[PDB]
Amino acid sequence: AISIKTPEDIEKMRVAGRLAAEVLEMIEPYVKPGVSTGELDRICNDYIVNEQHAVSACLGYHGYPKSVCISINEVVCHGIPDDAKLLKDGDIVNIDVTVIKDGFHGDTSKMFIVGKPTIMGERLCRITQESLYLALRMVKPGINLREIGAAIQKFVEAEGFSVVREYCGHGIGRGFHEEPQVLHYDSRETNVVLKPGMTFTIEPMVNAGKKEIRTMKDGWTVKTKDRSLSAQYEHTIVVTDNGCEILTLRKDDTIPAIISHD
Ligand SMILES: NNC(=O)c1cn2ccc3ccccc3c2n1
Ligand SMILES: [Mn+2]
Ligand code: NA
């Protein structure tokens with residue numbers, strides 16, 4: 001079933017969420033033309049282990065080789081940090097962080113634009129974050145996840161973009177991926193009414209082109225089939241009595257931590 005976190009458990013999620021968010025705030029200065037995704041991964045890992053005294057939940061997850069996922073341009077998700085892959089002017093890059101602290105998970109990601117941003121790259125990233133924000137503004141007890149997924153899809157497609165179907169948001173806590181599944185599109189299978197205490201992620205993956213994806217032969221990297229740009233933003237939240245609280249909020253987020261509907 002779906003778990004309703006306790007006040008104590010929620011406090012632990014606040015800590016884990018903050019740490020995840022701070023990894024993203026910490027790495028920002030290093031995301032510039034010339035750096036390798038491999039070094040970026042090392043930097044994130046050292047920070048998590050030595051400074052936050054936490055652990056990367058991704059490192060080794062189902063056999064994943066690195067501490068964070070770094071996806072560039074047409075890569076949709078799970079990009080594998082590589083010492084030989086260098087960021088270049090105009091790139092859009094997602095760094096997906098997941099930390100475990102005191103038994104609980106904090107899951108978040110954001111887009112970074114490298115060097116001189118291209119108008120389109122800036123547009124895809126802006127719209128993708130807006131779709132996440134729009135969804136977060138809908139979160140409150142009584143609402144069905146199907147509604148939220150439908151709203152994200154409607155917004156995204158109105159921009160000429162598409163929503164990746166193979167990946168979704170998810171419940172989160174002592175487990176990395178717990179129930180429920182949080183689709184970012186309208187599905188006839190989705191029927192989940194939100195309840196206070198539920199903790200999950202919303203992490204829409206949006207393609208500039210078609211929704212179809214392709215997995216590489218390294219068993220992890222995923223790209224858009226048509227090789228169009230893809231962007232993603234993610235936040236871990238807890239449903240409150242009449243809204244929600246974003247546990248992974250950053251200084252650059254342009255949305256409040258507490259979203260009440262009173
Ligand atoms: N924040 N993004 C995520 O939810 C995420 C991030 N990751 C990273 C690796 C991975 C490996 C196997 C299954 C899922 C994952 C995964 N999910
Ligand atoms: Mn996630
Ligand atoms: Na991408």
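One-based numbering along the chain as shown.
Determined via X-ray crystallography, 1.7 Å.
Cβ from N, Cα, C; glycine included.
Feature list (source: Swiss-Prot):
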BINDING   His78, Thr98, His177  substrate binding site
BINDING   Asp96, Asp107, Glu234  divalent metal cation 1 binding site
BINDING   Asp107, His170, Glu203, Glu234  divalent metal cation 2 binding site
MUTAGEN   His78 to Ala (Swiss-Prot position 79)  Reduces activity 100000-fold for the Co(2+)-complexed enzyme, but only 2.6-fold for the Mn(2+)-complexed enzyme
MUTAGEN   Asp96 to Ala, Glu or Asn (Swiss-Prot position 97)  Reduces activity 50- to 580-fold depending on the metal ion bound. Binds only one equivalent of the divalent metal cation with affinities identical to the wild-type enzyme
MUTAGEN   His177 to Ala (Swiss-Prot position 178)  Reduces activity 9000-fold for the Co(2+)-complexed enzyme. Binds only one equivalent of the divalent metal cation with affinities identical to the wild-type enzyme
- Query: So which recorded positions are near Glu203 (divalent metal cation 2 binding site), with CA atoms within 10 Å, out of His78, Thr98, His177, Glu234?
  - Reply: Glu234
- Task: Check each residue in the chain of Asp107 (divalent metal cation 1 binding site) that is at least six apart in sequence and keep those whose C-beta is under 8 Å from its C-beta; list them in sequence order.
- Result: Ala20, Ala57, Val97, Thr98, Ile172, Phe176, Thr201, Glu203, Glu234, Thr236, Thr248
- Note on the structure: Counting only residues outside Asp96, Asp107, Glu234 in the same chain, those with C-beta within 8 angstroms of the divalent metal cation 1 site's C-beta centroid are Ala20, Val97, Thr98, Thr108, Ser109, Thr201, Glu203, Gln232, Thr236, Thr248
- Query: When DSSP states are folded down to helix, strand and coil, where does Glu203 (divalent metal cation 2 binding site) land?
  - Reply: coil
- Item | Distance, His78 (mutagenesis position) to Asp96 (mutagenesis position) (CA atoms, angstrom) | 8
- Under 8 Å Cβ to Cβ from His177 (mutagenesis position), same chain, six or more residues apart: give me those in sequence order, or none if nothing qualifies. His170, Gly171
- CB-centroid shell, 8 A cutoff, substrate site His78, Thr98, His177, site residues removed: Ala57, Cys58, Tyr61, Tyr64, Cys69, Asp96, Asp107, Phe176
- Message: As a check: which entries in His78, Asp96, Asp107, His177, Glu203, the recorded positions, place their Cβ less than 6 Å from an atom of ligand 2?
- Response: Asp107, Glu203
- Query: Which residues of the same chain, at least 6 positions away in sequence, have a Cβ lying under 8 Å from the Cβ of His78 (mutagenesis position)?
  - Reply: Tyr64, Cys69, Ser71, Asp96, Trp220, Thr221, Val222
- Item | Additional residues surrounding divalent metal cation 2, by Cβ distance to the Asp107, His170, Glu203, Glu234 centre under 8 Å | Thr108, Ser109, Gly169, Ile172, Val182, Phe200, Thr201, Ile202, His235, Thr236
- Message: Based on the record's binding annotation for substrate (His78, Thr98, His177), what whole-number value in Å is the widest Cα to Cα distance?
- Response: 15
- Message: For the recorded positions listed here (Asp96, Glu203, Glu234), tell me which residue's CB has the most neighbouring CB atoms inside 10 Å.
- Response: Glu203
- Query: According to DSSP, which of helix, strand or coil covers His177 (mutagenesis position)?
  - Reply: coil
